[PDB]
Each structure stands twice: as C-alpha cells, then as structure tokens.
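**Q** Before I ask anything, here is the structure I am working with.
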Amino acid sequence: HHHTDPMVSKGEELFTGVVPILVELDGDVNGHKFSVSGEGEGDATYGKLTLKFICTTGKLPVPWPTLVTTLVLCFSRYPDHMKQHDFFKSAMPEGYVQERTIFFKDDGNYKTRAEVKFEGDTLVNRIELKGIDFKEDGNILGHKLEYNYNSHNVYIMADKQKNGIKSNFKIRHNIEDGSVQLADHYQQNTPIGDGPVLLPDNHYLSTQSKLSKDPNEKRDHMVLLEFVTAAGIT
C-alpha cells in the first residue's frame with residue numbers, strides 16, 4: 001500500500017486484494033492422458049490460497065498429492081522488509097514461466113512447463129506435464145500415497161544470467177505403510193516480458209498445505225488450502 005520503491009509498488013498493487021485463480025493442466029503419464037481444472041482465490045496479504053481441482057477426464061491416474069507443487073508462488077506473503085526480493089510479483093502482469101523436473105526416487109519423473117500470467121483480472125496457471133518411466137506397481141501408479149501433505153521450506157536463489165530464479169528441493173510424500181516417497185524437485189523461473197524484474201537475494205519460502213474433500217462432489221477432485229511465507233532475511 002505504501003513503498004518507497006515504485007517498482008515494488010507496481011507489483012504489490014496487482015495483489016492487494018483477493019485475486020481469482022484458474023489452473024489448467026494437460027498431462028500424460030506413461031501414456032495415461034488426463035486434464036485437471038482448478039478454480040479458487042489467492043490473498044497474498046496473508047500468503048493464502050484456496051483452490052478446488054477437478055479431473056475433467058475421469059479418474060486421475062496419479063495421486064493428487066504428487067501434483068500439489070505443480071498445480072502459484074506469486075501469492076506468497078513477503079514481509080515488508082523483503083518486498084524488494086519478490087521476483088514472482090515483479091514479473092506480472094506479463095508473467096513468468098515455471099519449469100520443473102521432478103524425480104520420484106526409484107520411480108519415474110515429471111517434466112512440467114507452466115505459464116503464470118494475468119488474463120484480465122484472473123491469474124491463470126497453464127501447465128503441461130509429461131511423466132515417463134513410472135513403475136506400474138510403484139507408489140505413484142499404484143496409488144499408495146496418503147492423502148496429506150507435509151510442511152516444507154524451500155530455498156530460492158537468483159539466476160542472474162537468465163534474469164530469473166532457481167530452486168532445488170525435496171518433497172517427502174507419506175506412503176500408506178508409514179514409509180516415505182521422496183520427490184526431488186529442480187525448478188527454474190524466467191520472465192515472459194522483457195521489462196526489468198526484481199532479482200532476489202537468497203531467501204526461503206515456508207509452506208504449509210492442507211488437503212481435503214468436498215463431501216457433495218462426485219468427480220475426482222482435491223480441495224487445497226495453502227499458506228506460503230517468505231523468510232530468512234533479518
């Protein structure tokens with residue numbers, strides 16, 4: 001609402017209230033083609049997301065928790081003293097590309113590319129996902145993961161050469177038998193536009209996610225509440 005840096009003001013202004021979100025994913029995992037649509041709202045003031053996702057092609061062929069990181073970090077809450085480090089909002093409204101490779105230990109990998117940008121007043125995240133080399137009897141295609149999600153801190157670093165950011169981090173998915181399925185993420189983000197962006201000092205994001213079901217919904221779906229806060233600069 002009041003920042004002495006006009007570049008920060010420009011990005012904050014687009015995220016000042018509740019912003020509607022649309023998520024589209026087209027996926028192919030070991031030749032099972034599927035699509036997911038999601039709708040909800042983001043409130044960057046509190047770092048809060050609320051989304052509901054539907055598999056529009058029938059039953060989702062992989063477990064919903066494996067898609068949480070893939071299915072909008074511009075809604076992170078950056079403390080006032082860290083707002084000059086917020087790459088994600090500084091790239092708006094033209095947006096950014098978010099690319100990942102996700103390696104599931106002892107199993108296959110996801111390769112994702114997403115464009116995150118405004119269409120009018122709506123923040124859209126449009127994703128293509130390709131998954132290969134998964135085991136039919138593994139934890140992913142065998143749906144052995146529990147329907148829950150662990151809190152996680154992720155380290156963000158600038159990539160000055162690409163005018164973007166980079167991160168590598170591990171997600172632990174609980175398996176029904178009490179064990180864990182590791183998912184190693186590599187991520188890079190680059191701006192879509194050619195204007196300047198804020199390139200951050202090293203810092204981390206703290207995330208927490210809660211998964212639930214809509215008791216009146218017959219389609220395969222996931223309801224997601226996420227909180228993300230930046231930290232690590234004193």
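All positions are counted from 1 along the displayed chain.
For this deposited structure, the header notes the method as X-ray crystallography, 1.6 Å.
Each residue, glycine too, has its Cβ placed from N, Cα and C.
The mutagenesis experiment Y149 to C (Swiss-Prot position 145) is recorded by Swiss-Prot, whose note states: In mut1.9; shifts fluorescence lifetime from 3.03 to 2.74 ns. Experimental mutagenesis is annotated in Swiss-Prot for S151 to P (Swiss-Prot position 147), with the remark: Increases fluorescence at warmer temperatures such as 37 degrees Celsius. Quoted from Swiss-Prot, the note on mutagenesis experiment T207 to H, W or F (Swiss-Prot position 203) is: Results in significantly red-shifted excitation and emission maxima. Quoting Swiss-Prot on the mutagenesis of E226 to G (Swiss-Prot position 222): Suppresses the 399 nm excitation peak, leaving only the longer wavelength peak at 475 nm.
What's the neighbourhood like for these features in this structure?
**A** The C-beta environment of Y149 (mutagenesis position), restricted to residues of the same chain at least 6 apart in sequence and closer than 8 Å, consists of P65, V68, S209, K210, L211.
Under a cutoff of 8 A between CB atoms, and with a sequence separation of 6+ in the same chain, the neighbours of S151 (mutagenesis position) are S206, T207, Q208, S209.
Around the Cβ of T207 (mutagenesis position), a 10 Å sphere holds 22 further Cβ atoms from the protein chains shown.
Using a 10 Å Cβ-Cβ cutoff, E226 (mutagenesis position) registers 22 neighbours.
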